[PDB]
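Notes follow the structure.
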Amino acid sequence: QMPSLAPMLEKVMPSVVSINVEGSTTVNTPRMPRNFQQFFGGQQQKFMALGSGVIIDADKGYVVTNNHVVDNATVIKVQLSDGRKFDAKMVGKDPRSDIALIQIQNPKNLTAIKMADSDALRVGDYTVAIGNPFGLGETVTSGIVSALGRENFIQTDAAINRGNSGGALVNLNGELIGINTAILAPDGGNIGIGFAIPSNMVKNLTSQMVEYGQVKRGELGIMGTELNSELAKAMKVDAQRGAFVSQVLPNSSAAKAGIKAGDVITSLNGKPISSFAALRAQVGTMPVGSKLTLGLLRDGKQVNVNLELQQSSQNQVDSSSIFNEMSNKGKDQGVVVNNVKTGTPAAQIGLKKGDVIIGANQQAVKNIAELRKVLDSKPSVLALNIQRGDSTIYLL
Amino acid sequence: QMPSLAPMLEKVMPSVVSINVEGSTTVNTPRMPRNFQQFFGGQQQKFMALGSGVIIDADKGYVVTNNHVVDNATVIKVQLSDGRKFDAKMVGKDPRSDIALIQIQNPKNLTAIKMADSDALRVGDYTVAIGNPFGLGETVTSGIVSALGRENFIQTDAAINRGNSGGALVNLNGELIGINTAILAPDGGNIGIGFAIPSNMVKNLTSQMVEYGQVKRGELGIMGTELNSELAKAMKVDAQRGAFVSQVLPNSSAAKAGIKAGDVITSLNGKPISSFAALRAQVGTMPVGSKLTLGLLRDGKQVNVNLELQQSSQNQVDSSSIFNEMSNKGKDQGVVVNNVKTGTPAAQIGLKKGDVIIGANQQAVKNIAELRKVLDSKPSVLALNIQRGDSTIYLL
Amino acid sequence: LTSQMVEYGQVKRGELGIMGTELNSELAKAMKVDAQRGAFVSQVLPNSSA
Amino acid sequence: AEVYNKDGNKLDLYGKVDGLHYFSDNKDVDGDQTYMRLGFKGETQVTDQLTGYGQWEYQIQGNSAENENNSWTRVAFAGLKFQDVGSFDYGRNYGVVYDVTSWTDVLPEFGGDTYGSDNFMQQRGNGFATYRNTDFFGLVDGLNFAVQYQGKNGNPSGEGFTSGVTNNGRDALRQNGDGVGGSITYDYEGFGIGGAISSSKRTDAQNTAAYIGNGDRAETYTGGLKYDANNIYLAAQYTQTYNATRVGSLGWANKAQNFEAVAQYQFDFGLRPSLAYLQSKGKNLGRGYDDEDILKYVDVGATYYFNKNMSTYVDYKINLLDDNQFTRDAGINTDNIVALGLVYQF
C-alpha cells in the first residue's frame, strides 16, 4: 500500500514516556497594588512541569530527559505509553547539556530504545522527533538532519512552531540519535529549528551520572563575559579580543591559584582565546584534576593551574534515599558537600560547608554513586563517616 | 539501509557558498537623551550582512545570491564549503527580483551547480533548501513545491520559522530550481512559507547582468499606489479602480512624453489596469525602448510613449576596477551616468549628471559589460571618452 | 626651569607619550581591568616612543 | 458630574466656564480671555481586579467672534488598571515630569509656565505610553512610580519634507523624537517628596541654525517637595534642563535652571490667598545672549469658593523681567498682568 512511519513508531513508542514534575522554587514577594503603567525595578512557590523522556535501561528503569524539566523537582512522575504510571527519582543532571537521568521506582516489564552511533550522522539523513509539545500528549513530527554542528549539537527541522523542546530524536530505524533540547534557557521553546544532543554524547554523560553521581566536568571557576558588556566599557579594557573576567569564583582554582577580575584571558595552553564563548567551550573538553595554563592580560600576566569539578551539576535529596547539595571532590577522594541551606535538615545532622564523606556509613565512599549505593542497600542504621578536613565525626 | 538525502547533498554542497558582506549606509543622527515614553516623529554607519550564494559558473567564479545581502556592500567575502576563503566583487543586482550576481576574485578549483528547467515544476514535487538561517552556518531543510505562482514565484514549505530567506532551492537530483528570497523587504525573514525565484528566471536575469552590466527592464517612471492611500482620499479621486499617480518621475518618459500626478491609469495597451500592482507587474514584462500606450483619467486623457531602463538596478564602484552610479542608456547607445554624489570622487573626474561613455578609453562602450571589460584588461592608462550630450571631453 | 627656556627654547622634559588615568575611571570598569593597582593606559600617543 | 452609573460602567461628564478678563499694558494678552473646558472620564469594571478607563478633555475659547473657532484637545487616552499591580494607558496625556511639577501648578490663573504643552515629556503631549505602580504592589502606602515612553512627533505630511515626517507632524518648536522618562513620589501624612527624569531624542528639524539650543537630546531633572495639611499648602520644585526649555520663539536653552514655589492658606469662610515665585534662568544661550532670565515673576492672588461648583478669583502677575533686546527678540512678556475670573463648574 502506502509508505508509513507507523510501523517503526510502534516499535519505538513503548520506550518513550511522559514526565510530570511537581516542585517548588523561590520567587520574590509581590508588591501591591499593581500599576501596569509603572515599569518597576522570598517564598517558595509550587510549579508544574511536563516533558518527555526515553527509557535507556529496561532493567534499571533508567530514563533520559531534559534538565529543564526535572530541575527543582520535589516529585517526579512517569507514565509509560501503555498508560502504566510510576514514580521516579533523580539520579543525575547536567545544565550545560540540558540533559538529565532519572530512575523509575519499581519498574516492571519495560522497553528500552536502542541507541545508534551519532558519529555516523549525515545531513540529508531522515529524522523523527517525539515529544509533548503543548501538554496535550505525545506528538511525533518528521524531517531531516539539518546541520551537524561539527559541541556537535544536532540541528533538525523536525521541531514544532512555538512548542517546548521535546525529547527523542530517532532515525528511520527507530534508534536514538539525539535528545532534543532547549537553547532558550530558563524558558524551553525553540528558536525556529531543533537542537539535539547527539546520542553518543547522551550515552557518555548519562553513564557518568550513573557511575559517579555526576558528570566529571572541571570548571575554571571564573565568571564573566565578552568585551562588549557595560562593565568592559565602564571599566575601559585595553586590547579587546578575549574573555572578560568579571569575577573570580570563591574557593576556586582560579581564585586559589591566582587571578583577579579585569584580566582578559588571551589564550589557553598556547591557543588564542577570542571570546568567553570559545573559553567556556574549551574548558568543557577537560575532566577534573586536569591542568591548563592560560595567558591573562593586565599589563602582561600569565599562569598555570589545575581545575576541580564544576558546581552546576550537583546532587541534593537523592543521595540518601531519605530526604533533605553535595557533589564529587577531585578524583575518587570521597564526596565533598557544598553550600548548605537555611532549612538546615542536613546541616542539622552535623554537616558543615566543606565536609567530605569517605566512609560509606562504614565503608569506602570515593563517590556519590557508591555512597548512594549504600544508603539504598542498608536503610537501617546510618553513621556518616564524614571528615570535613580535620574533624572526623560520625553522625547518624 | 535507509533512504537519505545525504548522497545528493554531497554532490551539491560544494556549489553552495557562504557570503559575508561588510558595508555602510546613511543613518539619521540620534537625538539624546532617549525617552522610551515619548513616541517621536546624517552619518555613514557600518553594518554586516551574511547570506548564501550558489556557484553558477565554475570558470568565471560566478555566484548567484540575494540582493538584500550584497546591497550597499563595500566588502564582500565568500567562503566555500570546504573552507577556502575568497574575495568577491559586484557584477550585478536587481532589487525587484531580489537577485544579485557576484564574482569570486581569483577562483581556483570550483564546482558549479547544474540548473534544472523551472518550467517543468509541479506542485507535489520534492524540494530541498540550503541556506544560513541564523548565521550559525549552512543548514539544509526539505519539503515540496507548494504553489507554482502561474510572476512565477515558487512557493515551498521548505522554509524556516523566524529565519532569514536563505538561498538555494534544489530538486531531488541536486539541480537548481530556484533561489529563495525575502518578500519582506528591507528586512529579510519569511511570512510563514518560502518564496523562490524560478531557476529559469535566475538564469535569464543573471546573464543580463553579465552581458550588459544590468538587466534590461524599462520603467514607466511614475511612482504611486492604490486608490485607498490617504492621498487618493485627501485629494478625492473620481472613478476608483486603477493605479493612482502620486508623482511623475523627473527626466522620465512619463514626464517627457506627458502625464501628471492624479490621473489614474485605467488600461495599458487596451487592457484594464485595476491596481498599481497589476501595472507595476505589466511594465515589468517589457524591455527598454519598448512602446506602450496607456489610458489615463482626469476627465478622459490618454497617451502613447516609449520607456527607458529603470533606475533600481544600477552599478557603482565596480565598473572601474578602481573605486568611486551609472547604468545603461537605451539600446547599445553607450553607458549613461546618473545621480552623482557628495564625496564626488567620480564627479571630481569631470563626470556630470548626464554623461554618456561610448569611448572604451579608446574603443566602443555600447554598454557597462563592455566598458568594464576594458577597465579590467588595460588598468594602465585610462582616458574616458565621455560625451554628456555635447561636450566630448577625455578625462583620465 | 627658567634657564632652560632661555638656553634651549623649552624645558628638557621627556614624555612617555601615553595618556590615561586611574583604575577607577569609567573605562577601567567598562572594560573590566584585572589586578587593579597601577596606571591605566587609555591610549598610546601617536608618533611616540611608547 | 456623574451622569451614568449602571452595571459596572460609570461616566463622569465635567467642565467649566471661566468668565475671564486680563488687564495689562501688553495688548497681546490684554482683554477678554473667556473660555470653557469640557471632558469625560469613564470607567468599566472588567473583573474584580481589572478596570478599563478612558478620559478626554477639550478646551474651547469663548473670546472669539463667530467666524472662527479656537479649540483643542488637552488629553485623550485609554487605559487598563489592575488592583495592586499597576496601570497602563496610551494617548495624549501628561508627561511624567508633571507628576512632580504639577505640585506648584496650583495658582488661580498663572503659574506652571517654566515649561509648556507639546514640550518633550514636560506637560501635555502626543503619543505617551505610560506605566504606573501605586503603593508598590500595595505593600508601601504612599509610594508611587511611573515609567513613560513617547513616540516621535515629526514634520507635517504633505508639505514637501523629505525626512523626519509623521502622520501628525507639526512645527519644530512642538516636535520630539522618541523619549523615555520616569517619576517617583512618596507622600506620608501631609508631606510629599518627589523626583523625575526625562530624555528625548531631538529631531533634525529642531537642530537647524534657525533655532538656538542645538543638541542631540533634551534632558530634564526635577526634584519637588510638598506640604498639604491643616489648611496650609506649601510646595516647591527645582528643575535642571538641557536643550529642553523653550526660549520664546528663538528655540531652546542649552541649559536652564527652573524654580517654582507656592504658599496657600484656606480660610473656613471660603477665601484662599496664594503667593508664588517662579523663575527660569538660561545659560550659554548662544548668539551673544549668554546668561539670561527666561521667566521671573511674583504671583499674588486669591480665590473665593462659594461652593464646589462656583468660585471667583483675582491673580496679579508682578513681572520682574525687564524689557531688553533678548526678551524683545524672543517675544517674552515683561509686563504685569491682573486677571479677574468668575467660574462655574460641574
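The numbers used for chain A are those of Swiss-Prot, and the residues that appear cover 37-77, 105-213, 222-395, 401-472, in sequence.
For all residues, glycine too, the Cβ spot is worked out from N, Cα and C.
According to Swiss-Prot, the protein carries these features:
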{"type": "BINDING", "residues": "A:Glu58, A:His131, A:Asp161, A:234-236, A:252-256, A:291-295", "note": "substrate binding site"}
{"type": "MUTAGEN", "residues": "A:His131 to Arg", "note": "Loss of peptidase activity with no detectable changes in secondary structure"}
{"type": "ACT_SITE", "residues": "A:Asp161", "note": "active site, charge relay system"}
{"type": "MUTAGEN", "residues": "A:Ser236 to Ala", "note": "Loss of peptidase activity with no detectable changes in secondary structure"}
{"type": "ACT_SITE", "residues": "A:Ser236", "note": "active site, charge relay system"}
{"type": "DOMAIN", "residues": "A:280-371", "note": "domain 'PDZ 1'"}
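With the fewest other Cβ atoms inside 10 Å of its Cβ, the least crowded of the binding-site residues A:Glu58, A:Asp161 in this structure is A:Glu58.
DSSP classifies A:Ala256 (substrate binding site) as coil under the three-state reduction. Checking each of the binding-site residues A:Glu58, A:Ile254, A:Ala256, A:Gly292 against A:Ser236 (mutagenesis position) by C-alpha distance, the shortest gap belongs to A:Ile254. Each residue contributes its Cα atom, and for A:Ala256 (substrate binding site) and A:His131 (mutagenesis position) those atoms are 8 Å apart. Cβ-based neighbour count (10 Å, all protein chains) for A:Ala256 (substrate binding site) stands at 11. The two recorded residues, A:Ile254 (substrate binding site) and A:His131 (mutagenesis position), have Cα atoms 10 Å apart. When the alpha carbons of A:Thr252 (substrate binding site) and A:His131 (mutagenesis position) are compared, the span between them is 9 angstrom.
Here the CA atom of A:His131 (mutagenesis position) lies 10 Å from the CA atom of A:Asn235 (substrate binding site).
Reported as a whole number, the C-alpha separation between A:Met294 (substrate binding site) and A:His131 (mutagenesis position) equals 22 Å. DSSP assigns A:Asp161 (substrate binding site) to coil in the three-state reduction, outside any helix or strand. Taking Cα separation as the measure, A:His131 (mutagenesis position) is nearest to A:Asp161 of the binding-site residues A:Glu58, A:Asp161, A:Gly292. The number of other Cβ atoms within 10 Å of the Cβ belonging to A:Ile254 (substrate binding site), over all protein chains shown, comes to 13.
According to DSSP, A:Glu58 (substrate binding site) sits within a strand segment. In the three-state DSSP scheme, A:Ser236 (mutagenesis position) falls into the coil class.
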